[PDB]
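Q: First the structure, which I've put down as structure tokens, then a few questions once you've had a look.
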Amino acid sequence: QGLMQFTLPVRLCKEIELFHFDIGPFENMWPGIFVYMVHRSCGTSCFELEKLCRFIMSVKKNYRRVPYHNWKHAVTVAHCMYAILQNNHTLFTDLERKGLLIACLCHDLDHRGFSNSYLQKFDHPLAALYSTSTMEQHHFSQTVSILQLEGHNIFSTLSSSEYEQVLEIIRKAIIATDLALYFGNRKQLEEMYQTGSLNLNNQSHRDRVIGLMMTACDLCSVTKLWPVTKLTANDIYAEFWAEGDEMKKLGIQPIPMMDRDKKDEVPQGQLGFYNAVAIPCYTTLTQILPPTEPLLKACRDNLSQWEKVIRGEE
Ligand SMILES: Cc1nn(-c2ccc(Cl)cc2)c2sc(C(=O)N3CCCCC3)cc12
Ligand SMILES: [Mg+2]
Ligand SMILES: [Zn+2]
């Protein structure tokens, strides 16, 4: 039984190829959507179906019921990566194709809905184990834990060598989702691209480009149709405000972004974020990988919808 091609209904079969695809509210379809993407992106031969299924279900089990950093976010970020891989077929190694979809599914494993900042101020044990990229080193750790469960080793056929390469791709990919690291990473990529020194044969260059891809997938809620973007924003701020509440409980005025008393300032907050983070991210990404331009175009569409919100045209 290896003639077992997963297939989706027609509207999903078609719209899954597009950057702006929303995976829907039917939680029980998300595993199938992921397997579909791995099979098309990687091959039906990349992974042992029974092992992959058991891995996916343990990954699912280890996401929490938080408003935003949940299992739906995991599968959403994996679909953005699938769209990028599918639009840039010949640029990526076999090991990269395998590693990056798994990295994406695992990148926020066991997230509690709190920032690295909050962990450090609370004095969480994870803050003493991991001084920087606190939640991200934890996510990678939880990824290795699950790969080491009996019957969960989806990489079992790789050589000793290929196995260490793939786990090194996953680790770098996951650390890159720490937005604090994004700014420097993109500045370097921008300067490399413009002085023409960017070289996809330099592993250290590839590493930077995969990190940017990871930021791009991770922020991909800004690249959706406006109603998806707007409703996802509600989940994002549900977390931010809970953390604000927890800051207040520690005796700390949170930043306004996290203060639920300053709801009125959200639209302006989203402008800043689109201008300082999202637009620059998708701009540099489009410079390096031209077929990713639809993510930049959709982001720009959403910036303009937030400007309309401010001007009371909605
Ligand atoms: C405002 C705001 N909205 N979002 C947001 C919106 C959409 C998606 Cl799809 C995801 C996030 C975020 S994430 C973030 C942040 O952590 N920093 C810390 C590091 C430097 C930049 C600011 C700030 C904001
Ligand atoms: Mg994260
Ligand atoms: Zn994430």
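We number chain A the way Swiss-Prot does; in order, the residues shown are 723-1036.
Technique stated in the header: X-ray crystallography, 2.1 Å.
Just so it is clear, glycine is given a Cβ too, placed from its N, Cα and C backbone atoms.
So Swiss-Prot says this about it:
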ACT_SITE  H791  active site, proton donor
BINDING   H791, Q992  3',5'-cyclic GMP binding site
BINDING   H795, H829, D830, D940  divalent metal cation 1 binding site
BINDING   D830  divalent metal cation 2 binding site
MUTAGEN   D830 to N  Reduces activity 1000-fold
MUTAGEN   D830 to A  Loss of activity and of zinc binding
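Looking at the shown structure, can you explain where the listed features end up?
A: For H791 (active site, proton donor), the Cβ neighbour count at a 10 Å cut-off comes to 23, with all displayed protein chains included.
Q992 (3',5'-cyclic GMP binding site) carries a helical DSSP state (H, G or I). A C-beta separation below 8 Å, combined with a sequence spacing of at least six in one chain, links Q992 (3',5'-cyclic GMP binding site) to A955, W1028.
In this structure, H829 (divalent metal cation 1 binding site) belongs to neither helix nor strand by DSSP; it is coil.
Residues near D830 (mutagenesis position) in space but far in sequence (CB under 8 A, at least 6 apart, same chain), listed by position: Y785, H791, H795, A796, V799, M857, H861, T899.
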Q: List the recorded positions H795, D830, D940, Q992 whose Cβ sits under 6 Å from any atom of ligand 2, in sequence order.
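A: Listed by sequence, the hits are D830.
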Q: Just the recorded positions from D830, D940, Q992 whose C-beta lies under 6 Å from any atom of ligand 3, please, or none if there are none.
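A: Correct list: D830, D940.
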Q: What's the number of neighbouring CB atoms sitting within 10 A of the CB on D940 (divalent metal cation 1 binding site)?
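A: Around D940 (divalent metal cation 1 binding site), other Cβ atoms within 10 Å: 22.
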